[PDB]
Amino acid sequence: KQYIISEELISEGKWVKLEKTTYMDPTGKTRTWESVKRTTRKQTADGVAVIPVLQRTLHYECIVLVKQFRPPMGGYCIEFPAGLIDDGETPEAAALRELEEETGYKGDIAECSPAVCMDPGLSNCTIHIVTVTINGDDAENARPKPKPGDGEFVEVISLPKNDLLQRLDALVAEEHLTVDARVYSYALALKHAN
Amino acid sequence: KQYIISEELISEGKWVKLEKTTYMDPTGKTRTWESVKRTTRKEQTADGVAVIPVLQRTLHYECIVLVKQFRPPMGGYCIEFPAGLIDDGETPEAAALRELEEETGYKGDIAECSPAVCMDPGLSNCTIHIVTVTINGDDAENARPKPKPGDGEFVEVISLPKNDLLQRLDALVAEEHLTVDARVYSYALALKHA
Ligand SMILES: CN(C[C@H]1CCOC1)c1ncncc1Cl
Ligand SMILES: CN(C[C@H]1CCOC1)c1ncncc1Cl
Ligand SMILES: [Cl-]
Ligand SMILES: [Mg+2]
Ligand SMILES: [Mg+2]
Ligand SMILES: [Mg+2]
Ligand SMILES: [Mg+2]
């Protein structure tokens, strides 16, 4: 009963554009919305985010996250490993590649979500969330080598899955970092389960 | 090591603006980024709230209360946690309880409130507080919950059992064209992984 009539380009950059979307409201009245989109989608979705479960025997299971400066935020964020999917790449392949590049870890796909929206009131951006296990006992993961691409600068922070929310709160409290909403949502549900 | 040097307006809408951000990289080299921001943030500790609403009812499994809405940036229907922007002067907790009531009819009780978390930090400065709220579904105030949609709001309520959340979302996305929100999907994933 609601649907897009048209979009008016407001401003296009190299990586992001602003549109004015005209849409039919469910009363039959026509309305406008200021919407953001990337210019980079070609693609099941814009990006992948990797939930990476690091499994070492006789250790707590950890979730591997990354810390980076994020120029939109003017600060450092803690996030799942993630990046945009290349033209021609499957989400799974993007997932394993971004993981290795951002963490050095070599991972196995467990499951892959449908495209899920990042901030649907504002943008059209979507990602596939990709759950990956990391056999931390395997020789290839002994000395994980992060491969930063041009201008990427990423730190690895592995936290125990069993205390995840508490540990993220501590980092925020002590280190003035911003935790990602999806990382937080996952850390919350780990506590809320049962 | 990395900090913002300058922020230059590119295009300012009524709701959304695009900036050219200049930052210092960790090799000491200057770089730029195209950054999205809202025009609506003043002294609020974040732009918005999202509510994790746990519906509780004697001899019922706990449900997670979700909402389905047309999202003009997505050109489609999305399933999300109840959410809205924080009014000027409003606390995140007040915003959460208000938005929960407006979008679902339910009167909740605050359980916990996250720090400001980042929505899509490689793209925007948008932040929310994630507020967990319990709903006493045995109270008569929550018997026949009536959504109070604002001007241009038209929200459908969808309550799903916590203990089957991921499969029930999968089953909804197999029945019609519609996107599940990344924070919801992340939360439903963690409920499986725990
Ligand atoms: C945040 N708002 C305004 C309020 C009005 C009631 O619902 C949202 C936007 N409105 C149009 N285009 C973009 C945005 Cl971000
Ligand atoms: C998509 N990119 C660059 C790629 C290169 C490696 O990280 C993401 C952007 N570059 C500047 N401003 C905004 C965006 Cl979104
Ligand atoms: Cl797992
Ligand atoms: Mg990345
Ligand atoms: Mg990368
Ligand atoms: Mg809302
Ligand atoms: Mg609202």
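The residue numbers of chain B are those assigned by Swiss-Prot, with the residues present covering 14-207 sequentially.
Backbone N, Cα and C define each Cβ position, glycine as well.
Sequence-distant contacts (6 or more apart, same chain, Cβ under 8 Å) of B:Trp28 (mutagenesis position) comprise B:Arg51, B:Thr52, B:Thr53. Among the mutagenesis entries in Swiss-Prot is B:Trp28 to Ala, noted as: Reduces affinity for substrate about 8-fold. Strongly reduced catalytic activity and strongly reduced affinity for substrate; when associated with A-46.
Per Swiss-Prot, substrate binding site is recorded for B:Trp28, B:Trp46, B:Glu47, B:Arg51, B:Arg84, B:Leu98, B:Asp133, and the stated evidence type is experimental evidence. Secondary structure from DSSP puts B:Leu98 (mutagenesis position) in a beta strand. Cβ neighbours within 10 Å of B:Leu98 (mutagenesis position), excluding its own Cβ and spanning all shown chains: 20.
In sequence order, B:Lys33, B:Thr34, B:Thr35, B:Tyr36 make up the list of same-chain residues 6 or more apart from B:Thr45 (mutagenesis position) whose Cβ falls under 8 Å from its Cβ. Annotation note: B:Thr45 (mutagenesis position) sits in a strand segment as assigned by DSSP. In Swiss-Prot, a mutagenesis experiment is listed as B:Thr45 to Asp, annotated with the note Phosphomimetic mutant; unable to generate ATP in the presence of diphosphate.
Quoted from Swiss-Prot, the note on the mutagenesis of B:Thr45 to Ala is: Impaired phosphorylation; generates ATP in the presence of diphosphate.
For B:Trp46 to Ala, Swiss-Prot lists a mutagenesis experiment annotated as follows: Reduces affinity for substrate about 6-fold. Strongly reduced catalytic activity and strongly reduced affinity for substrate; when associated with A-28. Summarising the environment of B:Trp46 (mutagenesis position), the number of other Cβ atoms within 10 Å of its Cβ, over all protein chains shown, is 20.
The Cβ of B:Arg51 (mutagenesis position) has 19 other Cβ atoms within 10 Å, all protein chains considered. Under its mutagenesis entries, Swiss-Prot includes B:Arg51 to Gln with the note: Reduces affinity for substrate about 15-fold and reduces catalytic rate about 17-fold.
Counting residues of the domain 'Nudix hydrolase' (B:57-197) by DSSP class, helix then strand then coil, yields 34 helix, 54 strand, 53 coil. The feature domain 'Nudix hydrolase' is assigned by Swiss-Prot to B:57-197, with sequence analysis given as support.
Here Swiss-Prot notes a mutagenesis experiment, B:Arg84 to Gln, with the remark: Reduces affinity for substrate about 5-fold and reduces catalytic rate 67-fold.
The Mg(2+) 1 binding site annotation in Swiss-Prot covers B:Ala96, B:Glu116. In sequence order, B:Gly61, B:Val62, B:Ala63, B:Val64, B:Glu112, B:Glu116, B:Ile141 make up the list of same-chain residues 6 or more apart from B:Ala96 (Mg(2+) 1 binding site) whose Cβ falls under 8 Å from its Cβ.
While the structure shown retains the original residue, Swiss-Prot records the mutagenesis experiment B:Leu98 to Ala with this note: Reduces affinity for substrate about 6-fold.
Here the Cβ of B:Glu112 (mutagenesis position) has 24 other Cβ atoms within 10 Å, regardless of which shown protein chain they belong to. Among the mutagenesis experiments that Swiss-Prot reports, B:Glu112 to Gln is described with the note: Catalytic inactive mutant for both ADP-sugar pyrophosphatase and nuclear ATP-synthesis activities. Reduces catalytic rate 6300-fold.
The Mg(2+) 2 binding site annotation in Swiss-Prot covers B:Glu112 and rests on experimental evidence.
Under the heading of mutagenesis, Swiss-Prot lists B:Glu166 to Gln and annotates it as follows: Reduces catalytic rate 120-fold. Long-range Cβ contacts of B:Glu166 (mutagenesis position) within its own chain (separation 6+, distance under 8 Å): B:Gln82, B:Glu115, B:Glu116.
Checking the recorded positions B:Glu47, B:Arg84, B:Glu116 against chain A with a Cβ-Cβ cut-off of under 8 Å leaves B:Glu47, B:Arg84. Ranked by how many other Cβ atoms sit within 10 Å of their Cβ, the binding-site residues B:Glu47, B:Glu116, B:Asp133 place B:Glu47 at the bottom. Contacts of B:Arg84 (mutagenesis position) defined by a Cβ separation under 8 A and a same-chain sequence distance of 6+ are given as B:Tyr90, B:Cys91, in order along the sequence. Of the residues the record lists as binding substrate, namely B:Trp28, B:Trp46, B:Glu47, B:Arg51, B:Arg84, B:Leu98, B:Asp133, the two whose Cα atoms sit farthest apart are 26 Å from each other.
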